[PDB]
Amino acid sequence: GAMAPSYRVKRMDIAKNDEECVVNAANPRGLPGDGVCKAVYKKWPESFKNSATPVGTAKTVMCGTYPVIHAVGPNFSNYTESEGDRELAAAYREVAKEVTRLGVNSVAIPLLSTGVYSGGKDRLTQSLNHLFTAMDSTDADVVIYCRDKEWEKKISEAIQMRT
Ligand SMILES: [Cl-]
Ligand SMILES: [Cl-]
Ligand SMILES: [Cl-]
């Protein structure tokens with residue numbers, strides 16, 4: 001575990017993370033995809049061997065010894081708000097199980113279902129709160145990655161609010 005488990009946020013490419021493992025915002029088919037998924041495919045392509053997994057699940061594949069946790073959030077274009085919300089919460093719970101199982105002291109994590117899978121809605125708070133619900137019981141240092149300057153400020157505020 002981390003000596004004093006923390007949350008932090010950085011605005012940069014998660015492919016350049018300084019953590020012991022990465023969470024991919026994957027698609028169910030293990031395809032290269034777009035956004036975080038395409039960055040992850042360029043950096044750790046070996047981790048896409050048999051990475052296909054259903055919505056609401058996470059599947060870890062090692063790139064060398066570096067674990068890539070493929071977490072499949074729902075595409076809110078296809079899911080109802082209710083069912084999507086359930087699957088988005090479930091994906092993060094499966095991430096927390098994998099992070100625990102791996103024994104890592106740190107994990108780089110994007111906000112699932114906030115990009116192409118957001119169905120055109122701002123889901124920062126929804127996705128971040130499901131991240132916290134899952135990860136709060138873990139003792140890994142969590143570093144959240146984002147690309148937008150206003151998102152960085154809002155995520156940072158949310159982290160600082162809980163102290
Ligand atoms: Cl960058
Ligand atoms: Cl997305
Ligand atoms: Cl972002």
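The count begins at 1 with the first shown residue.
In case you wondered, yes, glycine gets a Cβ from its N, Cα and C as well.
These features come from Swiss-Prot:
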type	residues	note
BINDING	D13, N27, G35, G115, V116, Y117	ADP-D-ribose binding site
MUTAGEN	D13 to A (Swiss-Prot position 1343)	Partial loss of ADP-ribose 1'' phosphate phosphatase activity
MUTAGEN	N27 to R or Y (Swiss-Prot position 1357)	Almost complete loss of mono-ADP-ribosylhydrolase activity
MUTAGEN	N27 to A (Swiss-Prot position 1357)	Partial loss of mono-ADP-ribosylhydrolase activity; complete loss of ADP-ribose 1'' phosphate phosphatase activity
MUTAGEN	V36 to A (Swiss-Prot position 1366)	Partial loss of mono-ADP-ribosylhydrolase activity
MUTAGEN	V36 to E or F (Swiss-Prot position 1366)	Almost complete loss of mono-ADP-ribosylhydrolase activity
MUTAGEN	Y117 to V or W (Swiss-Prot position 1447)	Almost complete loss of mono-ADP-ribosylhydrolase activity
MUTAGEN	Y117 to A (Swiss-Prot position 1447)	Partial loss of mono-ADP-ribosylhydrolase activity; complete loss of ADP-ribose 1'' phosphate phosphatase activity
Can you tell me how spread out the ADP-D-ribose site is, meaning the largest CA to CA distance among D13, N27, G35, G115, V116, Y117, in Å?
18
Nearest of the mutagenesis positions to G115 (ADP-D-ribose binding site) by CA-CA distance, picking from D13, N27, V36?
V36
As a test of the contact definition, list every same-chain residue at least 6 positions from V36 (mutagenesis position) whose Cβ is closer than 8 Å to its Cβ.
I14, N24, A25, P110, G115, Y145
Where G35 (ADP-D-ribose binding site) and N27 (mutagenesis position) are concerned, what is their Cα separation in Å, rounded?
11
Looking at the recorded positions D13, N27, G115, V116, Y117, which one has the fewest other Cβ atoms within 10 Å of its own Cβ?
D13
When a 10 Å sphere is centred on the Cβ of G35 (ADP-D-ribose binding site), how many other Cβ atoms does it contain?
15
Quick check for the class: what is the C-alpha distance, in angstrom and rounded, between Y117 (mutagenesis position) and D13 (mutagenesis position)?
18
